[PDB]
Amino acid sequence: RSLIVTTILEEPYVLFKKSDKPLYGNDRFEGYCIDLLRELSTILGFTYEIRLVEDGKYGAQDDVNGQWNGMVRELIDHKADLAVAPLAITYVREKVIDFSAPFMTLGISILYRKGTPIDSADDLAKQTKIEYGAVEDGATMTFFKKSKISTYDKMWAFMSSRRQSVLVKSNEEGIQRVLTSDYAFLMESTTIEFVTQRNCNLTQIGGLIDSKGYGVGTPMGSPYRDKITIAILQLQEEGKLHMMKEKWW
Amino acid sequence: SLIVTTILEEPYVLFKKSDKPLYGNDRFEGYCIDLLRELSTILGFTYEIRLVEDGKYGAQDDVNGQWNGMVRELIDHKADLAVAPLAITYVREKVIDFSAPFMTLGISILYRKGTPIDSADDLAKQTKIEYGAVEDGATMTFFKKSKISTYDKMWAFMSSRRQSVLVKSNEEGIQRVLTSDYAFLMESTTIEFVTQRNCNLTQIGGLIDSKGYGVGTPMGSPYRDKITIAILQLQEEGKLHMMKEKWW
Ligand SMILES: N[C@@H](CCC(=O)O)C(=O)O
Ligand SMILES: N[C@@H](CCC(=O)O)C(=O)O
Ligand code: NA
Ligand code: NA
């Protein structure tokens, strides 16, 4: 049977294809992760239906009742067979779903305007004039919430106390905030790279604060777990992942 | 106690130096040894380190398809884990399981500074400067299977001059760079260790591919997910980075 693939809108990984005429079904979507899905489909021989995650979330655990949401929850509940998205492979998620080998490596960094003295997270941490934040309840925010590093704990103290204002619903909103107020956005380096190639007044500040990968998510115990990993390694070795990144970035 | 297979390779695994005799696991040190200890602290297992009997990483004999090295030790359940700079590859993942990568790297070129050589293409288009790789490892396999004209040219050169340009270990290749006119195709992580200690050497060109090192387990291992979880925990805590800083 066809697989149900959950994903999320996020440039340039997954986007609505533009056209004068209305598109339907899988035709509606394009991007790095859609090319990835197409390549995986060819290797493994499955057909699929792409469905945007119903609640529009990546997947985090509620801090009161411990329940999962987002693409992670859709996999736990067997509402999707695969998640193919810029979904960070994390310790807490791997406890509830399985990730393939990573198809992209990245890390947290800072998006901000050019031509300022700010050169690092420490530079942000030690002031309050320039506000900073991250996507609410994503892997980036979780990094700061969990960190025992003085600088990062101080940044978490700042962000959490200003959660209503500095934590945003999406990368888009974070970028929109950088462009409209004195605001620096903590976000994933791969996505920063796409943003900065299209906004020449924006730049990455400093280097990578951590390291992680994006991987394809499957429900724990899926008969596809190892098949997907093997296919990802095939695409990696074929140089296809590199071509895909060059195409979309 | 879990049996852990590994392989000598600076600075991942090496014999510890001491004025006094050493015994058991205490004979070994290195990044992978520290990693193994960290995995044990998280997962709570005890273990015995054993160097891979045949001293090989793991490849398939092209004649009979037989595996060797640490890969074979896992397939045959002669070890419970492999903790080493073992590349996560397509052919290996079909017969054993790898964790999430604890390190990311790529093939590159180890050679001298100040030369006319600035890329793999520069090596491929000549024959005065010899070049090669570790026999039967992931790097050699990259070249063997490549459809890129530059890399297939390099494979033709290496496979014909096997006895002369392919080496048995990274240490042998590095000494070859240091003592003859030779460029060594090898993994960028290990190159960085070498260039920090040999100021006349440098990496040439960028990474030619991308891959990770992972902990290997036999398929069906009850430890597979717990190992990946622990690796991800060490990643997030910054502990893998600290270990890399320690050994490099
Ligand atoms: N890619 C992230 C969301 C964005 C972010 O946290 O920076 C995740 O998987 O949670
Ligand atoms: N680490 C490699 C061996 C060295 C190399 O091929 O450059 C492997 O896993 O096969
Ligand atoms: Na899992
Ligand atoms: Na496998």
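One-based numbering along the chain as shown.
Cβ coordinates come from backbone N, Cα and C, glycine included.
What Swiss-Prot records for A:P86, A:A88, A:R93, A:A139, A:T140, A:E188 is L-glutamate binding site. Quoted from Swiss-Prot, the note on mutagenesis experiment A:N201 to Q (Swiss-Prot position 751) is: Loss of glycosylation.
Following the DSSP three-state reduction, the secondary structure of A:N201 (mutagenesis position) is coil. With a cut-off of 8 Å between CB atoms and residues at least 6 apart in sequence, the same chain places A:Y58, A:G138, A:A139, A:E188, A:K212, A:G213, A:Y214 near A:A88 (L-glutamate binding site), listed in sequence order. Sequence-distant neighbours of A:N201 (mutagenesis position) (same chain, 6+ apart, CB under 8 A from its CB) are A:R113, A:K114.
The L-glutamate site, placed at the center of the C-beta atoms of A:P86, A:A88, A:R93, A:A139, A:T140, A:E188, has further neighbours from the same chain whose C-beta lies within 8 angstroms: A:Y58, A:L87, A:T90, A:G138, A:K212, A:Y214. Checking the recorded positions A:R93, A:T140, A:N201 against ligand 1, the ones with a C-beta less than 6 Å from an atom of that molecule are A:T140. Neighbour density for A:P86 (L-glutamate binding site): within 10 A of its CB lie 24 other CB atoms from the protein chains shown. Max Cα-Cα distance over the annotated L-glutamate binders (A:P86, A:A88, A:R93, A:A139, A:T140, A:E188) is 17 Å. Under the DSSP three-state reduction, A:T140 (L-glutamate binding site) is assigned to helix. Listed in sequence order, A:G59, A:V72, A:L87, A:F99, A:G217 are the same-chain residues six or more apart from A:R93 (L-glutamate binding site) with CB atoms under 8 A from its CB.
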